[PDB]
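Novice: Got a structure here, written out as structure tokens. Questions coming.
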Amino acid sequence: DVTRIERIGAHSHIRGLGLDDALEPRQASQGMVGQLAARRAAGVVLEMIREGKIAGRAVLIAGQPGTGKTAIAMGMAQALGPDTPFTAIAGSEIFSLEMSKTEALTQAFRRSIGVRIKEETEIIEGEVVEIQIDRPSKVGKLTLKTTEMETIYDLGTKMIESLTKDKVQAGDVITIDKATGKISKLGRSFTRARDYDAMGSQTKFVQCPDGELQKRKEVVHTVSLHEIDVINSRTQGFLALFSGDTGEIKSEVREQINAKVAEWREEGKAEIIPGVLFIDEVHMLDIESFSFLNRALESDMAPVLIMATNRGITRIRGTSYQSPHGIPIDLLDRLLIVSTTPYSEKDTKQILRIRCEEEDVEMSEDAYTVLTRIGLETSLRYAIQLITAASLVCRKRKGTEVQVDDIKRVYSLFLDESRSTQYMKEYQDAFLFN
Amino acid sequence: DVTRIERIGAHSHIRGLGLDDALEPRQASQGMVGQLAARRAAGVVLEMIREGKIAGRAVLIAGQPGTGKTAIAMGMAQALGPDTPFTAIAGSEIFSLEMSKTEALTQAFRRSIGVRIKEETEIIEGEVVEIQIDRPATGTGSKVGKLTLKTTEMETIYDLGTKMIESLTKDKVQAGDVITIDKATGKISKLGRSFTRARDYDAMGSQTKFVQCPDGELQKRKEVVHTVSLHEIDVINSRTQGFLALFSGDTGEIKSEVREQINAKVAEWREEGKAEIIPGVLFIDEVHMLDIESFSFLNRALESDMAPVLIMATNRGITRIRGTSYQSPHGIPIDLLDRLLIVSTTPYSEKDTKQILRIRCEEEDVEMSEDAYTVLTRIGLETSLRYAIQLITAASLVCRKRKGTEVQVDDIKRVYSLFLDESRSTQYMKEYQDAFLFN
Amino acid sequence: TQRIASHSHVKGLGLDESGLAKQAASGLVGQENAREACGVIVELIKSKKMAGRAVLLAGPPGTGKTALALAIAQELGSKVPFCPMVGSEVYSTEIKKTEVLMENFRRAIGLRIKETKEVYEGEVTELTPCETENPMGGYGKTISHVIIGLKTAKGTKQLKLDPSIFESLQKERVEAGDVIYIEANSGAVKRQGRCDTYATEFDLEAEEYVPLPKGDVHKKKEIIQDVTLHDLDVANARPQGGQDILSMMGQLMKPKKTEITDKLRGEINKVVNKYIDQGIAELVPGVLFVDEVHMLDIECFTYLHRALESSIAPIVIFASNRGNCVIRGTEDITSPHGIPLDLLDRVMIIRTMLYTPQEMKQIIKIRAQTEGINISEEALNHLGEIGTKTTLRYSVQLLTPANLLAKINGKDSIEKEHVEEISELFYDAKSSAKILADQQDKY
Amino acid sequence: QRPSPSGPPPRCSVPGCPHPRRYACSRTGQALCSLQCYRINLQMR
Ligand SMILES: Nc1ncnc2c1ncn2[C@@H]1O[C@H](COP(=O)(O)OP(=O)(O)O)[C@@H](O)[C@H]1O
Ligand SMILES: Nc1ncnc2c1ncn2[C@@H]1O[C@H](COP(=O)(O)OP(=O)(O)O)[C@@H](O)[C@H]1O
Ligand SMILES: Nc1ncnc2c1ncn2[C@@H]1O[C@H](COP(=O)(O)OP(=O)(O)O)[C@@H](O)[C@H]1O
Ligand SMILES: [Zn+2]
């Protein structure tokens, strides 16, 4: 019914990276078709990621436009799943106006390593029923409720002070951590939502807690190595986690954190989870930034890098020099290259079928045939874009299944590049600038 | 045995220019050899700097790479002594992110004129015998007290003022401490505990090295000489309590009005006899790094009566002036090159190249045979002087590894085979032409 | 256990006592003249005589210049600072290029300085202000000392203290059953909290309890603390421990690096010399390894001419893989190694060389037995051959993926049929460029 | 001066239960340690 904040897009139907237990790729599964050789390679590097034994590995995905390079990376990210970091950026995002291209890459690396820690807790969480105090040091008692139980505490002096500072009253829902002592309001009980009729600028209604009043347990927290660096940058640095406002972390801090994390894994207090960094459109990193990757991929703790690129032999940014993929040779031999292949008619049918299943559309077999030709005379991505429009024409026509005529109407309204650029030549002197 | 922060470096052997009283250069003295013509000229500009009369004089030192341009600049910087400001900059260092190029040069100028202030104050210096502090039972806070001070010859009692008592109590002075009090400033300072009384003590509040009791008269005068550049006077005056910017370097583009005001006040102090102005030198090495905007500033910046003497060095032929299309001598525009005197330097012979190596082994603590010097001198003409100099430590180390006690010719032939000259390196780079990047 | 990286096997230079190289030792193979050369450089750094002298490791991609630079740090060991950098680090947004270089030159010089710490700590059992038998004339009472009784897991004792302590013991909200400490060099007292013994005396209290101190009431130790000169630069240029508007404002504001003045560097040099003279502190001049030098700008190189000639500077190691490139920050000026000729005159070059087919085989075995992999000889004689047709790095790159494929197919070692399958999955730089050139109308 | 603590820490009121007192019941006034012991106290009183 109600439209959530996430909805149907490009790399949406891929729900993994379709492989048997022997890492043989199936012809069609987990929303992917064809690309068998690259999908085996993707499987092997995925196994390498999951082991996490060896650092600083890198892979490059290469091949012509509309052949599944970002599809394979967006598939692999889901096969890997959450619980393991995976950070994706476009190449063009490192050109910050407040830190160097080195720092933008450094943070993108440190953001793809996770630390896991155990923590031992007890907390109290309930609706407050009555606070009572008397003057003989002060003495008092306080009563807590939860749907399962009602109970009393014989609180000491500093708690009596703290409850007055935080101005608790009956019907407030509160938490305390006993080890630390600090009080924290969560809101007021729905059962009390009427003892006033003009409420303050912010008060918030919550349900009364349930279960045991003083729950005691282990919890496990996973925290990215980057955040440990940021919290140690300045006296209230954590604010910069949200603000983005953090300015070239001093090198001796990152060194100190590495020493401490290494100590905790030897003690067994923590463990390190290696993740991935994906840079799409990597061909527009700059020559200074490439020369930094030459030593980033050599630390005792670095992610695996996956990079994707669409370029032939072409000029490296920041220089005159031609090279393969627009990448320097001193990096291309630290990499390991996976190449896609263009699709057949057979694959082009199957991938259109998966898109109509994802976008919830029915088409005639004739219509799939005609669309397949259009998606082979012109780019795959154009044929994928016709199907939504074909459906919208069909609804206006009061149909239900898309026919050949719905394809031909949309094909008349919306041009591809090749038809467009031809019409631009027939009137060229009316356009601006060449 | 012990290693200090300063060590043996590229120019550590130079200790002056080796001129005689008639300002003629000796063949070898104060660690400089040969180069008679430019050393004479350096003598004359050094004499002009010491006189101090005339502002904005400029000199350019020129010649081939590796012929003692920087060496002569260090030579005069030694001869000129520590008491007179001498500032070094490489031309690259003015391209700041914090301030504009004309600001950076203005700071480098104003950092090279000293204001020298002798200061005397009266101090009391003694061992604390007792302290009394009396505090009101409620009252306004008007604390009062008495303190007694001793020396090996004299002792006396002081009735204490209300502004002063806060200082003693802030710094937590107690009996047995030896202290120095500056009467005019109202500041306390502590030397340490006297040896005697710490035996008669509670559980520890301090644990540090002792010091001896002061002697003779309990009150004495102290004298300090401060040298303060015009630049730090500008910074202090740029804002209230700005002192940290003297270390931090955070003060950007100082207001012109502040400098104008300081230039006036400095002159008043001169006429009053309160301070001495002392012109110094600015040395810009590798000066061909400057943009033409920087050169254009120097044209007219050099014409103020507060300008220091300026020295520049360069190794450049006719080349295009950085940030423009135009070729010119030394890669400096003629506007500026017309405003200065050029001193030029000459390539070395066998006779002086050998003598440079001889004076270098004396500094790095090495012995070699005359045969070894003969071979090394040939290397130092087949290939540059700096390379020959660089073999001397490598030869000493290879000698010491094999338990020798004097460098022999086969040690030098060994090292010469192990570490390349540029010319040989560049030759091997021809036969692997496809294997190196971006040829 | 610790993860594995592209240099994890390099453990030293592997030399005889005579300083000649071994064919294979401490993880390295081959390059003997270059390893012998680095042998000399290690002795130079350990000598502590010299400043500013520098070396350039020059040679094609994947010939061992980074490995050799790392090996020097193993020979020196942990006690002397070795500072790595890449040429691309100089281009900061906070601070000028020449300051980045000057900071790194001051990172590669260390002090080691040693001092006693003494402290008193324990749960406070009593505060007993002690009166004299008679007051001084006209006064009602006089206190000679306070007694404080401290206890720890080892025992209990009374400390006798000056009466002036009592003010501090009510500024801090000290009460009996707290645990406190006193800094024996300063006399100041600080509360830590109520002892853990009392954690049960209410169902809730708003204080974290702290465990009873273990060991004696009075504690002493000597510690050796080690810092770079760059750490003294920064700690003086932006102070800490504020109780003033300047400090606190400066600490709420976003911190940023600043162009530290040559005066502060001067003053720090003056005072550390006083301590070195008094035998309080030991200097350890170290190494700065500027890798990928060919990324520096001509403004940077022209600053290094001054920096390397300073009587203070560390030993600098440079590296490069370029042929006759144009110098960055100029239009047309080609030069060897991508460096200006007048800097290249101030460095001793060490030359590094391509490996032979036998040497690659020997290195690939050293990778496999450190990456934790077993390989059959008929497979290694294939992988060393691939190396000879392609590159060392690519032929080493295939080891882990081959192992994974072997493990999925149920075998404990790499075999021939594994490596010739992985070679079909992953291309190299040479073969990929061929595919591009045959298809250049579609990229 | 330091007055000494009592000997044993307070325990749960439910007779077979070894755990320390966390809180007291709002109705019956017994010392308690968990929801399990609160239900048992409420059923047996
Ligand atoms: N093998 C595939 N299976 C499923 N969808 C694919 C496949 N290859 C490409 N696509 C789809 O085709 C479109 C283009 O693929 P994409 O990977 O983004 O192109 P490129 O390779 O140029 O980066 C996307 O909508 C993508 O989901
Ligand atoms: N005349 C000389 N007397 C003494 N030492 C010299 C002399 N000329 C050059 N040197 C030394 O030779 C080396 C090269 O001189 P340098 O000042 O670096 O040359 P330049 O700045 O002209 O390129 C330095 O070690 C320097 O101390
Ligand atoms: N002499 C050697 N002995 C052992 N391993 C080596 C040797 N030279 C290079 N390697 C290894 O081969 C790879 C390439 O070496 P590297 O130092 O990165 O080369 P370069 O800096 O020349 O590009 C690394 O994995 C390195 O550890
Ligand atoms: Zn119980």
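Chain B residue numbers are taken from Swiss-Prot; in order, the displayed residues are 15-453.
Method reported for this entry: electron microscopy, 3.4 Å.
Using the three backbone atoms N, Cα and C, a Cβ is placed for every residue, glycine included.
Annotated ATP binding site per Swiss-Prot: B:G77, B:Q78, B:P79, B:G80, B:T81, B:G82, B:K83, B:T84, in sequence order. In Swiss-Prot, a mutagenesis experiment is listed as B:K83 to M, annotated with the note No effect on interaction with NOPCHAP1. Among the sequence features in Swiss-Prot, the mutagenesis site B:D299 to N is noted as follows: Abolishes ATPase activity. Under its mutagenesis entries, Swiss-Prot includes B:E300 to Q with the note: Reduces ATPase activity. Decreases interaction with NOPCHAP1. No effect on formation of RUVBL1-RUVBL2 heteromeric complex.
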Novice: I need the CA-to-CA distance for B:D299 (mutagenesis position) versus B:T84 (ATP binding site), whole Å please.
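Specialist: Cα of B:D299 (mutagenesis position) to Cα of B:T84 (ATP binding site) measures 8 Å after rounding.
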Novice: So which other residues, same chain and not among B:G77, B:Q78, B:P79, B:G80, B:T81, B:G82, B:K83, B:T84, have a Cβ within 8 Å of the centroid of the Cβ atoms at the ATP site?
Specialist: B:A85, B:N329, B:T359
Novice: Just name the recorded positions among B:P79, B:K83, B:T84 whose Cβ comes within less than 8 Å of a chain C Cβ; none is a fine answer.
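Specialist: Only B:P79, B:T84 pass the 8 Å Cβ test.
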Novice: What number of additional C-beta atoms lies within 10 angstroms of the C-beta atom of B:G77 (ATP binding site)?
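Specialist: Here the count is 19.
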Novice: Where's the emptiest Cβ shell within 10 Å among the binding-site residues B:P79, B:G80, B:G82?
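Specialist: So among B:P79, B:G80, B:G82, the binding-site residues given, the one with the fewest Cβ atoms within 10 Å is B:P79.
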Novice: C-alpha of B:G82 (ATP binding site) to C-alpha of B:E300 (mutagenesis position): distance in Å?
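Specialist: Each residue's Cα considered, B:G82 (ATP binding site) and B:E300 (mutagenesis position) end up 13 Å apart.
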Novice: Cα of B:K83 (mutagenesis position) to Cα of B:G77 (ATP binding site): how many Å, rounded?
Specialist: 7
Novice: Which recorded positions out of B:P79, B:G80, B:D299 lie by ligand 2, going by a Cβ under 6 Å?
Specialist: B:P79, B:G80
Novice: Taking only the Cα atoms, work out how far B:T84 (ATP binding site) lies from B:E300 (mutagenesis position), in Å, as a whole number.
Specialist: 10
Novice: Provide the number of Cβ atoms within 10 Å of the Cβ of B:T84 (ATP binding site), excluding the reference atom itself.
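Specialist: Cβ-Cβ neighbours of B:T84 (ATP binding site) within 10 Å number 22.
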Novice: May I ask for the distance between B:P79 (ATP binding site) and B:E300 (mutagenesis position), taken between their Cα atoms and rounded to an integer number of Å?
Specialist: 11
Novice: Which entry in the list of binding-site residues, B:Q78, B:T81, has its Cβ near the fewest other Cβ atoms, using 10 Å as the limit?
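Specialist: Relative to the other binding-site residues in B:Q78, B:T81, B:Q78 has the fewest Cβ atoms within 10 Å.
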Novice: Using the alpha carbons only, what distance in Å do you get between B:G77 (ATP binding site) and B:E300 (mutagenesis position) once rounded?
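Specialist: Per the Cα atoms, B:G77 (ATP binding site) and B:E300 (mutagenesis position) stand 12 Å apart.
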Novice: How many whole Å apart are the CA atoms of B:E300 (mutagenesis position) and B:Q78 (ATP binding site)?
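Specialist: Approximately 13 Å lies between the Cα of B:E300 (mutagenesis position) and that of B:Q78 (ATP binding site).
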Novice: Tell me, how many other CB atoms lie within 10 A of the CB of B:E300 (mutagenesis position), whichever protein chain they belong to?
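Specialist: Excluding its own Cβ, the number within 10 Å is 25.
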